[PDB]
Amino acid sequence: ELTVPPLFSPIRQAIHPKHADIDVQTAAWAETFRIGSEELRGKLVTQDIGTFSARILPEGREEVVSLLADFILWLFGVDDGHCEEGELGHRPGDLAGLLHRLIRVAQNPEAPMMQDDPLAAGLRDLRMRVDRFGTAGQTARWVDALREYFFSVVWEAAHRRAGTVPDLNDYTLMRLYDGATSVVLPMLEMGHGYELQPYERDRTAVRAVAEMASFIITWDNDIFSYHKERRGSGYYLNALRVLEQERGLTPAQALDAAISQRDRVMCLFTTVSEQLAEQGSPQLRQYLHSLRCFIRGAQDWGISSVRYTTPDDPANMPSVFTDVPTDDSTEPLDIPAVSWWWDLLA
Ligand SMILES: [Mg+2]
Ligand SMILES: [Mg+2]
Ligand SMILES: [Mg+2]
């Protein structure tokens, strides 16, 4: 059983001043739309999801912070409710059908299908609010991001059904999306009332720093949520388990290897994003700031939420983040799916 040390983060804390109201309003939202079973919802409303959103969009427009918080709770509604603690999470094919239908609800709330499902009803409310604060492009990107997430958790469900653990390369590829990190990105733009143009947003290097944020956020989560996951009775996947199997490591060794990986991605992210900011648009500079807010917001929330601290069986969490890495090198990760990120240096 493990000790998680303070992790390296060069980003300063920030939070929206109305974080408390937002957290209350998200709990009310979960109740209004009856998101999750009574048991699951009871947990979710106590997990400071509004506070989390307030750290992701610390200077964002309040209505969007609220939208993002409701969305993050909805996402746990599907991820906990179906994928990790539901029957559909062992049935990749059935899962795929449900998620395809939910995509259609997100595209067309008016379509007379899944009119009885609470998750669908919640999604319609979210889409309606995306229509207020987003362009057509951002809305489609939000839907495409939902599909990315949905396709990756069907793949995760294949592993859960077979009880298998993917190799590091497959895990990384999967984990870039199955943490529902890319779905947040359009709302970062909406939160500040601008649209990131395709020539920047879809530029290979800008996509890369977005993936780096996803990697750091999911790896930091793997580290912080390890306790909560390992001690649960259900199947679980994370970087530590993958590294134990792949490199024949103990949990403690797997922890250190994981920390070294996210440290190197943290450093790369900072360097490449600074390069991009120097000659990017004002919108790109704001986007890159929001990626920092997302990473650090997930860091502060990860060590504080009862979702990870689990008071009934307390996690051993650090209280602070350090401002220097354990792994200082610019040696690329030995992971084919992401090693190309280091080609972006010059
Ligand atoms: Mg999950
Ligand atoms: Mg989970
Ligand atoms: Mg986790």
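Since chain A takes its numbers from Swiss-Prot, the residues it shows come out as 4-349.
Method on record in the header is X-ray crystallography, 2.1 Å.
Every residue gets a Cβ built from N, Cα and C, even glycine.
A helical conformation is recorded for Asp82 (Mg(2+) 1 binding site) in the three-state DSSP classification. Residue density at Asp82 (Mg(2+) 1 binding site): 19 other Cβ atoms are found within 10 A of its Cβ, drawing on all protein chains shown. Annotated Mg(2+) 1 binding site per Swiss-Prot: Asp82, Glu87, in sequence order, evidence recorded as experimental evidence.
Taken residue by residue with DSSP, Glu87 (Mg(2+) 1 binding site) is part of a helix. If you draw a 10 Å sphere around the CB of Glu87 (Mg(2+) 1 binding site), it holds 20 other CB atoms from the protein chains shown. If you look up Swiss-Prot, you'll see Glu87 marked as Mg(2+) 2 binding site, on the strength of experimental evidence.
Taken from Swiss-Prot, the feature substrate binding site applies to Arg178, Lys231, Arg310, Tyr311. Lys231 (substrate binding site) falls within a helical segment according to DSSP.
Of all the Cβ atoms in the protein chains shown, 20 others lie within 10 Å of the Cβ of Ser228 (Mg(2+) 3 binding site). Residues or ranges marked as Mg(2+) 3 binding site in Swiss-Prot: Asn224, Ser228, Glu232.
Cβ contacts within 10 Å of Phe55 (mutagenesis position), excluding its own Cβ and spanning all protein chains shown: 27. Under mutagenesis, Swiss-Prot gives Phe55 to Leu, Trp or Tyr with this note: Drastically alters the product spectra compared to the wild-type, comprising linear terpenoids in addition to selina-4(15),7(11)-diene and germacrene B. Yields only a small amount of selina-4(15),7(11)-diene along with a considerable increase of germacrene B.
Every protein chain considered, the tally of other Cβ atoms within 10 Å of the Cβ of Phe79 (mutagenesis position) stands at 22. Looking at Swiss-Prot, the entry for mutagenesis of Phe79 to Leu, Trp or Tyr says: Drastically alters the product spectra compared to the wild-type, comprising linear terpenoids in addition to selina-4(15),7(11)-diene and germacrene B. Yields only a small amount of selina-4(15),7(11)-diene along with a considerable increase of germacrene B.
The 10 Å shell around the Cβ of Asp83 (mutagenesis position) contains 18 further Cβ atoms across the protein chains shown. Quoted from Swiss-Prot, the note on the mutagenesis of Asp83 to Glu or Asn is: Drastically alters the product spectra compared to the wild-type, comprising linear terpenoids in addition to germacrene B. Unable to produce selina-4(15),7(11)-diene.
The C-beta environment of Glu159 (mutagenesis position), restricted to residues of the same chain at least 6 apart in sequence and closer than 8 Å, consists of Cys86, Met177, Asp181, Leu240. According to Swiss-Prot, the mutagenesis experiment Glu159 to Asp or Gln carries this note: Drastically alters the product spectra compared to the wild-type, comprising linear terpenoids in addition to germacrene B. Unable to produce selina-4(15),7(11)-diene.
The mutagenesis experiment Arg178 to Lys, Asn or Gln is recorded by Swiss-Prot, whose note states: Lack of cyclase activity. For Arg178 (mutagenesis position), the same-chain residues that are 6 or more apart in sequence and have a Cβ closer than 8 Å to its Cβ are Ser217, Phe218, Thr221, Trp222, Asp225, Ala242.
Here Swiss-Prot notes a mutagenesis experiment, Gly182 to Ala, with the remark: Drastically alters the product spectra compared to the wild-type, comprising linear terpenoids in addition to selina-4(15),7(11)-diene and germacrene B. Yields only a small amount of selina-4(15),7(11)-diene along with a considerable increase of germacrene B. Its Cβ taken as reference, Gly182 (mutagenesis position) is surrounded by 23 other Cβ atoms within 10 Å in the chains shown.
While the structure shown retains the original residue, Swiss-Prot records the mutagenesis experiment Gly182 to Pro or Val with this note: Lack of cyclase activity. According to DSSP, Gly182 (mutagenesis position) sits in a coil region rather than a helix or strand.
Take the CB of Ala183 (mutagenesis position) and look out to 10 A: across all protein chains shown you find 24 other CB atoms. Under its mutagenesis entries, Swiss-Prot includes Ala183 to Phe or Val with the note: Lack of cyclase activity.
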Other than its own, how many Cβ atoms are within 10 Å of the Cβ belonging to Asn224 (Mg(2+) 3 binding site)?
21
Just counting, how many other CB atoms are there within 10 A of the CB of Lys231 (substrate binding site)?
17
Recorded positions whose CB lies under 6 angstroms from ligand 2, from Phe55, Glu87, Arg178, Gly182, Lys231:
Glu87
Looking at the recorded positions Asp83, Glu87, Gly182, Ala183, whose Cα is closest in space to that of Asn224 (Mg(2+) 3 binding site)?
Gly182
Could you state the whole-number distance in Å separating the C-alpha atoms of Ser228 (Mg(2+) 3 binding site) and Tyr311 (substrate binding site)?
5
Measuring CA to CA, name the entry from the binding-site residues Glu87, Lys231, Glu232, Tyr311 that ends up nearest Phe55 (mutagenesis position).
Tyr311
